[PDB]
Amino acid sequence: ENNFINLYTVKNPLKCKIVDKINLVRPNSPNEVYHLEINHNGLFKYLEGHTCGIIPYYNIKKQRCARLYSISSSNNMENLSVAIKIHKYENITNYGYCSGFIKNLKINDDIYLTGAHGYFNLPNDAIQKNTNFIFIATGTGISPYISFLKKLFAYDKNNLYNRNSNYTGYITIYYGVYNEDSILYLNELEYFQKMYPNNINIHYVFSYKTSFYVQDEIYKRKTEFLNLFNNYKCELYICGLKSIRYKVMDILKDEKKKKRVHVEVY
Amino acid sequence: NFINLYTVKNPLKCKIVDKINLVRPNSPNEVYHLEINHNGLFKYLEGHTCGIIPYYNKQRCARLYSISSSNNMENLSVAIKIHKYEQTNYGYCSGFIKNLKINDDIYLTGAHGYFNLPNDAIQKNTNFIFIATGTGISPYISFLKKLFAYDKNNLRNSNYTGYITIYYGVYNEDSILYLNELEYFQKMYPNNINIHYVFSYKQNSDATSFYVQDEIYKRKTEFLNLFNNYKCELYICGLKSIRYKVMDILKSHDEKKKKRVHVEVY
Ligand SMILES: Cc1cc2nc3c(=O)[nH]c(=O)nc-3n(C[C@H](O)[C@H](O)[C@H](O)COP(=O)(O)OP(=O)(O)OC[C@H]3O[C@@H](n4cnc5c(N)ncnc54)[C@H](O)[C@@H]3O)c2cc1C
Ligand SMILES: Cc1cc2nc3c(=O)[nH]c(=O)nc-3n(C[C@H](O)[C@H](O)[C@H](O)COP(=O)(O)OP(=O)(O)OC[C@H]3O[C@@H](n4cnc5c(N)ncnc54)[C@H](O)[C@@H]3O)c2cc1C
Ligand SMILES: Nc1ncnc2c1ncn2[C@@H]1O[C@H](COP(=O)(O)O)[C@@H](O)[C@H]1OP(=O)(O)O
Ligand SMILES: Nc1ncnc2c1ncn2[C@@H]1O[C@H](COP(=O)(O)O)[C@@H](O)[C@H]1OP(=O)(O)O
């Protein structure tokens, strides 16, 4: 620990089985996205904030080309989660490489993963320090913050009535999708806000209705927002598309005291 | 019927003739224009993409890049943005092109995509509305090159007499790709081409986001006409977003003209 990075490469993928395959979005979201419940036998080692690689079709032509997908489960969960938007052109029409693999994916199917990737992780002392957070996400970008939240708060899906252990840090989440029906992991987000009204705050920026996104909602709250960052030393986390970085970073008006600003973009 | 002439199993060995930095020094981006010699063995129509296989002859895994040249010219060209991330770390094919030198071998695929001009275009003087972000300009350049019969050596001959309105969104002036070519067409054919650049840097400050599709909305009354009144083929090539607020534009002032709208986003 924690040199989990690259325990399984494309040179040695890990046979895993699908355990569940669930639609993350309701009928009012244009996008299609599947949460995967993946059985790795406790063998696949990873760390909240980590991405895993899936090699489409691993047993024509090869076909040994992988895509990364952020894990959205806590280390502490028997099987692991992951969320995948199906990409189409341009329904019943055409698909991207991985997209199509996952579109035809069936339960108890072989899926081949690749060792931990990335460094978007939480701080190590975060759980004891009661450290504070500002998570910023678009679309599938919420994944890491779900895993983040399953850790900070007690996860158990089967024990959702207690207790639960509290990090009592303050967490502010800016989440931007198209509409309500397009927000990944609603059941959990709604639950977290419900169980911990003094620890988690969610700002949803919806695309539908010049254009207005999550950085624009962050500017519009810029005086309030900085408090969080400096007064509560709120840790900075950006995950999603490039565009987010500039408008939130250039709102800083610094010193390698900006450390803890984590930018991940895909 | 040139599609798939070449595949990862029989990739066409081509050679790197040139590698021009396509951006001026104010762009945060890094894009290289490759000029690739193939012995005229690559067959494609303007608007097709080709497949590049990084480090062929590890993983044999092609990425697609829009051809920014026309059939006529001896060599094919292409433009590549170099994708980066911090935690000096590069994309797979990006890293490949970045390290790419003059007279290197480069293995292409057969062609790809259906983002083409209609078969009767020059001799039907068909109108055009082209929407693009960043590298998405490539196909339209490819078009313009044919329609106007461009010859770097000679610059005139063209019979095409239609109208071409280009909407192009980029960060700032220095980020317009193929500015040379665009600026030329604007100058040489000012009653056959009209361009609308939409620079991203302007909205950084105390304003909300404004992208290429916003300009098309702000200019919505005119846009409909260009499409309705002028029997224009509409092309969108760039980011996912461009499409709904324009598409959604088209339902206001109906369908089965569908066959006149062409989309290719990534
Ligand atoms: C660090 C990191 C984390 C990531 N985490 C997630 C995540 O948590 N969840 C998630 O969903 N994704 C995530 N991604 C992106 C993920 O890898 C994508 O699924 C992948 O890059 C593209 O999907 P694909 O292979 O199905 O499509 P590709 O085969 O890569 O296709 C490329 C894109 O263009 C389109 N396209 C492809 N070929 C054509 C063609 N011939 N003509 C027209 N259009 C075409 C497709 O619709 C697709 O959107 C992450 C990426 C990174 C770098
Ligand atoms: C129809 C079509 C036409 C296209 N035409 C063009 C074109 O004209 N010009 C162009 O530039 N592109 C074009 N593309 C897309 C082109 O293939 C991209 O260069 C390619 O998708 C990026 O792959 P890569 O070589 O950067 O490596 P990849 O690894 O596939 O890149 C993955 C992305 O996530 C980042 N990333 C990779 N690994 C990690 C990691 N471990 N952690 C965090 N981030 C990571 C990279 O910065 C990159 O942005 C087109 C795509 C399609 C579908
Ligand atoms: N430049 C941008 N900055 C912030 N959010 C964006 C940007 N472009 C698109 N989005 C939005 O991010 C959300 C999630 O995107 P996705 O589901 O494709 O990952 C969508 O609501 C999308 O809105 P839009 O409807 O304008 O595309
Ligand atoms: N939702 C969106 N709709 C249209 N254009 C966008 C959107 N998000 C970003 N862009 C812009 O597309 C242009 C192409 O750049 P690239 O595709 O390399 O990011 C950029 O100026 C980028 O703006 P931004 O400056 O906000 O990133």
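Residue numbering in chain A adheres to Swiss-Prot, whereby the residues present occupy positions 58-116, 149-179, 186-304, 310-353, 359-371 in order.
Header entry for method reads X-ray crystallography, 3.0 Å.
Cβ atoms are placed via backbone N, Cα and C, with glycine included.
For A:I175 (FAD binding site), the same-chain residues lying six or more positions away in sequence with a CB closer than 8 A to its CB are A:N88, A:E89, A:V90, A:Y91, A:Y190, A:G191, A:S194, A:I197, A:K198. According to Swiss-Prot, the feature FAD binding site maps to A:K68, A:155-159, A:172-179, A:192-194, A:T235, A:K342, A:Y371, an assignment based on experimental evidence.
Same-chain residues at least 6 positions away in sequence with a Cβ under 8 Å from that of A:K304 (mutagenesis position) are, in sequence order, A:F312. Swiss-Prot lists A:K304 to A among its mutagenesis entries, and the accompanying note reads: Slightly decreases affinity for NADPH.
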Deposited-model gap closure distance - 6 residues unmodelled, Cα of A:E179 to Cα of A:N186, Å: 10
A:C193, A:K304, A:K342: the recorded positions whose Cβ falls under 8 Å from a chain B Cβ: none
DSSP three-state assignment for A:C193 (FAD binding site): helix
Binding-site residues near ligand 1 among A:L157, A:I175, A:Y178, A:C193 (Cβ under 6 Å): A:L157, A:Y178, A:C193
Binding-site residues compared (A:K68, A:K342) - highest count of Cβ atoms within 10 Å: A:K342
Residues near A:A172 (FAD binding site) in space but at least six apart in sequence (CB under 8 A): A:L81, A:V90, A:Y91, A:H92, A:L93, A:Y158, A:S159, A:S161, A:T235, A:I237, A:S238, A:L279, A:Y280
Gap of 5 residues [A:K353 to A:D359], endpoint C-alpha distance in angstrom: 7
Sparsest-packed among the binding-site residues, when each Cβ's other Cβ atoms within 10 Å are tallied, from A:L157, A:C193: A:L157
